[PDB]
Amino acid sequence: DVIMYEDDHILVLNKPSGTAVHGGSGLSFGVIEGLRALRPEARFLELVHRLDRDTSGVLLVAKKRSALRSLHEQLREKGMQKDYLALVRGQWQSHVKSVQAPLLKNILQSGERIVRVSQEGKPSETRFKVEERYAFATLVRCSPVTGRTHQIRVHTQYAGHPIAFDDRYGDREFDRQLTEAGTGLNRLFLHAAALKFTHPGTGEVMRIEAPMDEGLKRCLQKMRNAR
């Protein structure tokens, strides 16, 4: 399903890779206009946070003003545990538990975002945990503590291990290596896998986890066997 959890307060999606969360500066729409169309007469619907167009996985959407009030505050306080799964080039170093590089975001003519490490950027922190090591790449659990645009993608690139099929920050030779290995992979390997947050109505702590799509799974099966 795309809709993974819904009640009067929240809607939690498993966002597909390839669709933006909302429309751009031009003639486009994304997930949320797409949602207002299958549910006209929604009283209140607002994204709580963003995900990149090619990122998949857990996406929280507020259905009441009180819900967004709550979720905004939990984000600002960095209270949520957002865990992503990324397939990165080569061997992530085991001692690198975090990256702390500041990030400067600029907007291109297309409306595309480009983000670069810079002392003139905003304080940014991502944590990392190695999950599975392969012949030429690593599966890494990446937990952005701050919630900056492109933070994981740029932080991994910065640390020397860009994400597979990352068209902006990535490495076409690694993508070449993945294709020649037979992985099937044809999108950014970045997945919002788990989100833990406090439910705004119940006040109960909630952990939502999104399944990876078959492209990602077949990729990992192949990498588990690569040598």
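By Swiss-Prot numbering, chain A shows 93-319, in order.
Cβ atoms are placed via backbone N, Cα and C, with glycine included.
Residues annotated as active site in Swiss-Prot, with a curator's inference given as evidence: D144. Under the heading of mutagenesis, Swiss-Prot lists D144 to T and annotates it as follows: Does not restore cold-sensitive growth to a double bipA-rluC deletion.
In sequence order, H242, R245, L280, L282 make up the list of same-chain residues 6 or more apart from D144 (mutagenesis position) whose Cβ falls under 8 Å from its Cβ. Look at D144 (mutagenesis position): DSSP puts it in coil.
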